There are 4 protein chains.
Amino acid sequence: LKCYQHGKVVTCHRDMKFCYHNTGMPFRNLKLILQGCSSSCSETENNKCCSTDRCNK
Amino acid sequence: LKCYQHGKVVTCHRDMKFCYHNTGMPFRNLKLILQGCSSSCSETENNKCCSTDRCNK
Amino acid sequence: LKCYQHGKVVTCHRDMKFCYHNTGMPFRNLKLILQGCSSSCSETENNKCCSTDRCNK
Amino acid sequence: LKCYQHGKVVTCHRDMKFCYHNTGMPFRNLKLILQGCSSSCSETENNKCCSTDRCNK
């Protein structure tokens, strides 16, 4: 599995079967972009995970 | 002063005479972007601040 | 003004008349803590700012 | 596997064989605490991962 990771395509570790994309906004000026290989999403996070190469945006 | 703040334009409080845009990566899969109104940046990152409306593109 | 900034005490720039301590959790496994000198907080989070040395414990 | 997750002990998903602890400091006022279940650490992150219940701090 290969996933996008902030301008790089990285190869996932054998135990990372998913690519992931999510964003966070904890403070008015602060945005977080979580992008990369990952393990399984939460139930709440169901669509933040994808299983195909380079699928994470 | 007005500044960009993650897709919107916000009006700054009186004591905030700067627009800021700083981009970090504290972990490989996590990017952080500070964008909004601000007080003065430090000298080391002096250019991270600008002082005109919508300057922090 | 002096404020706590993640285990240290820093002197604030002239235009920063507040100490701030805000704690967020944009993802379940990720906590974010803002602690340092600051300009004025918003009304909605008015109490997140204080105005005396080392007030932002 | 059970790991600490910001004041909670959570049960890891079958594909999360590790607990994880790390911190990030991308900006002078900003500290990040990454704590929870995880998949395998990077090579650079070798000691941020642990394999026993509640081992992540």
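Going by Swiss-Prot, the residues shown for chain B are 22-78, listed in order.
This entry, so its header tells us, was determined using X-ray crystallography, 2.0 Å.
Positions of Cβ are set from backbone N, Cα and C atoms, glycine also.
Here's what Swiss-Prot has on this protein:
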- B:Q26 to A: Small increase in inhibitory potency on cASIC1a (MUTAGEN)
- B:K29 to A: No change in inhibitory potency on cASIC1a (MUTAGEN)
- B:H42 to A: 3.1-fold decrease in inhibitory potency of ASIC1a (MUTAGEN)
- B:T44 to A: 3.9-fold decrease in inhibitory potency of ASIC1a (MUTAGEN)
- B:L51 to A: 5.1-fold decrease in inhibitory potency of ASIC1a (MUTAGEN)
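Taking the Cβ of B:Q26 (mutagenesis position) as reference, residues of its chain lying under 8 Å away and at least six apart in sequence are, in sequence order, B:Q56, B:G57, B:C58. Sorted by the number of other CB atoms within 10 A, the mutagenesis positions B:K29, B:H42 start with B:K29, the lowest.
You'll find the Cα of B:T44 (mutagenesis position) roughly 17 Å from the Cα of B:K29 (mutagenesis position). Cα-Cα distance from B:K29 (mutagenesis position) to B:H42 (mutagenesis position): 13 Å (rounded to the nearest whole number). Cβ-based neighbour count (10 Å, all protein chains) for B:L51 (mutagenesis position) stands at 23. Cα of B:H42 (mutagenesis position) to Cα of B:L51 (mutagenesis position): a span of 17 Å.
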